[PDB]
Number of protein chains: 2
Amino acid sequence: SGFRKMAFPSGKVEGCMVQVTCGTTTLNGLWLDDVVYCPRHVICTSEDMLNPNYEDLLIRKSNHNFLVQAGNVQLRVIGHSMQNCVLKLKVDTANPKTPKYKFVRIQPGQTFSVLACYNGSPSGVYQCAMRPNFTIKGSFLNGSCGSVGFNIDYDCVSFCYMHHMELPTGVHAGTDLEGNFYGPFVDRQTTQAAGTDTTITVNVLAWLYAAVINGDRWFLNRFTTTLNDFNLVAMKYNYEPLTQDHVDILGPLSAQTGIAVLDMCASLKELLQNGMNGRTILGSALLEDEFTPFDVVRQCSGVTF
Amino acid sequence: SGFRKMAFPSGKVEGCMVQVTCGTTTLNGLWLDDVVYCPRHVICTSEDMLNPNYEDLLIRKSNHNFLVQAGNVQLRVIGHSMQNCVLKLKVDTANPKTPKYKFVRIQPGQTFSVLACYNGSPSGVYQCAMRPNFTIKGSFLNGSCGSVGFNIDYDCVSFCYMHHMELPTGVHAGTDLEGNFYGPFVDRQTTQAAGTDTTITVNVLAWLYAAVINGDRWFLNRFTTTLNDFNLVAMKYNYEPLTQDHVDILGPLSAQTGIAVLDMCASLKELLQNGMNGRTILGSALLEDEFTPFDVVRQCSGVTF
Ligand SMILES: *[C@@](O)(c1nc2ccccc2s1)[C@H](C[C@@H]1CCNC1=O)NC(=O)[C@H](CC(C)C)NC(=O)c1cc2c(OC)cccc2[nH]1
Ligand SMILES: *[C@@](O)(c1nc2ccccc2s1)[C@H](C[C@@H]1CCNC1=O)NC(=O)[C@H](CC(C)C)NC(=O)c1cc2c(OC)cccc2[nH]1
């Protein structure tokens, strides 16, 4: 027992990280098979950054302008192209450590692990959720671009995220591995605003189930509610509306624990209206929304890779 | 910017995890060079577990009774011995993935990463602190024994923890890699109580520095205090006494931010006496004590491995 914010083991992704240098800009890339993926603004200089013409910068580049290093070793670049906000560099050597992988685009509310890297080297790993406003609450400094987010299913790495920018509020934005941004952001050196964020209701409920499983059960109350009545309260506290699909995906946890989903919703309503009165749940004084239902089951049942 | 509970990249440790089976008991082991380390109570069955005579059980075992598997491959056991609560199995093949490593015994308040494993396979990675009462607040189920905790410094893995048991209150206890428990616990199937725990004051202060660096500054007050006056308050709120060494190690953060250590202490005092009034710091509604000063600097400055 116990309940922690747990990341996936990072080893399979660690062996894919490289450094990509153009002019004096260095960022991280992802070496899979004979292709290296990285943010396209590696091709930017300090004068190009406010409103770059990436088509114009790229046509002028040559293969030999891109310095790709995998640890101590230079890779030879034999072709290049741009896909949305990502550059693809073809190199003459397939990565021998390439895992089984796929590229996925995740939905808001879904979770993934980030391997923060600098200069093609790992710094650390942590779990994130895609916020409803399409940001992530990450930890990234200068040089972190091209760090990736991922899930693992047995032996298959699903890459979902590549890091591009920090917004004013100190939250983070990036792309999928086809180079399309999550949210309405663009890769230019300019100020952009994340929308108002909301709390991921279905994850909060999943985590209340985790709490019950772990013996934290003080917040279970004597009430039930309806989806509609709960939603009146969710709108008030900036929670995502609960949908039928959400009720549905909480079904397994509900059956495991014998606590009906709408009874847990009633317990959540009371927590929102009454606060926590200085108490804690799973060691937190806030209601946690960065565990999905899948995450709770995985952790509470000990799934491995 | 941003500040997250960050684990070390787990790749170098993932390559060392194996499965060790005796009779019907399977737990995890750590394969370094030509030795496999695992909890000694792999040699227990259900009759032996309440008060095992490990000397008698081990003298009666032979090399061939221990089944060691790395992936789908059996390793051949060519010797065995016991050191405190750890069994050491000599095998005929040195682990080709052995990283640079050492064994360290850490002090209360220090942090490390856990790679939770089942059946010799990794499940997930998370950061823990050694609590003042020598427990850890982990996430471990049946089968997790022999999972290890570690720090990384450049290319060197310092192993500090091997998992052995869960205590009544849902916290966790284990040994260093020489098989000596942290705390007064023993490896027998019996109820044992952790002492009352206390908050790791120097870590709370480090995290308040992290907050200031990341722009969270509302709690900075207009007061200073002394070590002795602060300690009067720490005793009251079950905080570890702050010592001169603690003040000392906060020096770099203090110089970076221009906020004197005792001024930060005075800010902490006010937070303890007044509470947070429903506000948050680095997205937490509690004062977080599982980041060391070292951790804050590493994360805020982008150190890599
Ligand atoms: C990433 O590491 C990159 N750095 C560079 C440097 C030169 C060329 C290309 C790149 S990509 C970097 C990651 C950031 C830094 C701090 N935390 C992070 O997560 N990303 C950027 O610096 C990014 C580059 C753009 C070309 C996309 N810009 C921003 O994150 C950014 C720019 C602004 C801004 O511009 C006027 C105003 C406010 C906020 C802001 N963030
Ligand atoms: C670990 O995976 C092991 N399992 C076995 C099974 C058979 C033989 C040896 C071992 S080691 C296991 C990890 C636990 C399970 C749940 N969460 C964990 O972290 N450790 C144990 O099960 C451990 C074995 C002892 C021989 C050291 N025992 C306990 O954790 C334990 C025993 C008691 C108890 O006994 C009467 C009362 C209360 C609490 C308790 N915990």
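Numbering of chain A is taken from Swiss-Prot, so the residues present carry the numbers 3264-3568, in order.
Cβ coordinates are placed from backbone N, Cα and C, and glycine is handled just like the others.
Feature list (source: Swiss-Prot):
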ACT_SITE  A:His3304  active site, for 3CL-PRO activity
ACT_SITE  A:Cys3408  active site, nucleophile
VARIANT   A:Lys3353 to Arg  In strain: Beta/B.1.351
VARIANT   A:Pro3395 to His  In strain: Omicron/BA.1, Omicron/BA.2, Omicron/BA.2.12.1, Omicron/BA.2.75, Omicron/BA.4, Omicron/BA.5, Omicron/BQ.1.1, Omicron/XBB.1.5, Omicron/EG.5.1
VARIANT   A:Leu3468 to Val  In strain: Zeta/P.2
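Overlay of Swiss-Prot annotations on the structure.
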residue: A:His3304; record: active site, for 3CL-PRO activity; DSSP (3 states): helix
residue: A:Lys3353; record: variant position; DSSP (3 states): strand
residue: A:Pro3395; record: variant position; DSSP (3 states): coil
residue: A:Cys3408; record: active site, nucleophile; DSSP (3 states): coil
residue: A:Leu3468; record: variant position; DSSP (3 states): helix
Checklist entry - Near the residue listed as 'active site, nucleophile', which residues of its own chain have a C-beta under 8 A away, given they sit six or more steps off in sequence? => result A:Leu3290, A:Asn3291, A:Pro3302, A:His3304, A:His3426, A:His3427, A:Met3428
Next on the checklist: Cβ neighbours within 10 Å, counted over all protein chains: which one of the recorded positions A:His3304, A:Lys3353 has the most?
Outcome noted: A:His3304
Checklist entry - How big is the Cα-to-Cα gap, in Å, between A:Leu3468 (variant position) and A:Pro3395 (variant position)? => result 16
Checklist entry - Counting every protein chain present, what is the number of Cβ atoms, excluding its own, within 10 Å of the Cβ of A:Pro3395 (variant position)? => result 21
Item to check | recorded positions near ligand 1 among A:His3304, A:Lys3353, A:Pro3395, A:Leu3468 (Cβ under 6 Å) | outcome: A:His3304
Item to check | Whole-number Å value for how far A:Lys3353 (variant position) lies from A:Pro3395 (variant position) (Cα to Cα) | outcome: 35
Checklist entry - What count of other C-beta atoms do you get within 10 angstroms of the C-beta of A:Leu3468 (variant position), across all chains shown? => result 27
